[PDB]
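Engineer: A single structure is presented below for examination.
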Amino acid sequence: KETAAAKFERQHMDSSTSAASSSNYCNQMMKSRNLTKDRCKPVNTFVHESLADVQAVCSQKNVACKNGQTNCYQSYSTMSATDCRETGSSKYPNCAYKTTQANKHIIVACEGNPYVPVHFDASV
Ligand SMILES: [Cl-]
Ligand SMILES: [Cl-]
């Protein structure tokens, strides 16, 4: 089984680019990160910052999680991120995604020791 920390890294980290290079970015990333294996994951965000900068958010602004839990943190700075969302043409096994790039504050839920991101709550 994949640990929570490793799943967060695989689903949400892309430190190899400064931002989504093209409209096909999400089709490529959702496939390469194995998020379209048995079903098309509908919505997914990739953060384009170093793994260290994203983990550091767990010691930044403590904000409530949409579920009411208290282990969410919002990044003090905006970070380059790409939101991937299925298009209406998507159906599987031929997943299709719209790529929307921006710079926003990220909110993550953290846990463990070390205290690292395990869920991506939203942008902002
Ligand atoms: Cl791994
Ligand atoms: Cl997401």
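Numbers in chain A come straight from Swiss-Prot, and the residues shown are 27-150, in order.
This entry, so its header tells us, was determined using X-ray crystallography, 2.0 Å.
Note that Cβ sites are derived from N, Cα and C of the backbone, with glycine treated the same way.
Per Swiss-Prot, active site, proton acceptor is recorded for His38. Swiss-Prot lists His145 with the feature active site, proton donor. Taken from Swiss-Prot, the feature substrate binding site applies to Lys33, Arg36, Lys67, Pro68, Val69, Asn70, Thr71, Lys92, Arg111. For the mutagenesis experiment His38 to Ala, the note given by Swiss-Prot reads: Loss of activity. According to Swiss-Prot, the mutagenesis experiment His145 to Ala carries the annotation: Loss of activity.
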Engineer: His145 (mutagenesis position) has how many other Cβ neighbours within 10 Å of its own Cβ?
Structural biologist: 19
Engineer: Out of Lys67, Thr71, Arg111, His145, which of these recorded positions is nearest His38 (mutagenesis position) by C-alpha distance?
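Structural biologist: Its closest listed neighbour, by Cα, is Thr71.
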Engineer: Secondary structure at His145 (mutagenesis position) (DSSP, helix/strand/coil)?
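Structural biologist: Once the DSSP labels are grouped into three classes, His145 (mutagenesis position) ends up as strand.
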Engineer: Tell me which recorded positions (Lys33, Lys67, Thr71, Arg111, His145) have a Cβ under 6 A from ligand 2; sequence order is fine.
Structural biologist: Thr71
Engineer: Could you tell me the C-alpha distance between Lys33 (substrate binding site) and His145 (mutagenesis position) in angstrom, no decimals?
Structural biologist: 9
Engineer: Can you check which residues sit near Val69 (substrate binding site), meaning Cβ under 8 Å from its Cβ, same chain, 6 or more apart in sequence, and list them in order?
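Structural biologist: Long-range Cβ contacts: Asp109, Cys110, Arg111, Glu112.
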Engineer: Taking the Cβ of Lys67 (substrate binding site) as the reference point, list residues of the same chain whose Cβ is under 8 angstroms away and which are at least six residues distant in sequence.
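Structural biologist: Once residues fewer than 6 apart are set aside, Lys67 (substrate binding site) is near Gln37, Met56, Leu61.
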Engineer: Compile a sequence-ordered list of residues in the same chain as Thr71 (substrate binding site), six or more apart from it, whose Cβ lies below 8 A from its Cβ; state 'none' when nothing qualifies.
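Structural biologist: Those within reach of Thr71 (substrate binding site), by Cβ under 8 Å and sequence separation of 6 or more, are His38, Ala107, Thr108, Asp109, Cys110, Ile132, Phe146, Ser149.
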Engineer: Mind computing the max CA-CA distance among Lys33, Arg36, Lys67, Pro68, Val69, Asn70, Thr71, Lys92, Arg111, which the record assigns to substrate binding, rounded to whole Å?
Structural biologist: 22
Engineer: I'd like to know which of the recorded positions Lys33, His38, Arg111 has the most other Cβ atoms within 10 Å of its Cβ.
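Structural biologist: Of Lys33, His38, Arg111, the one with the most crowded Cβ is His38.
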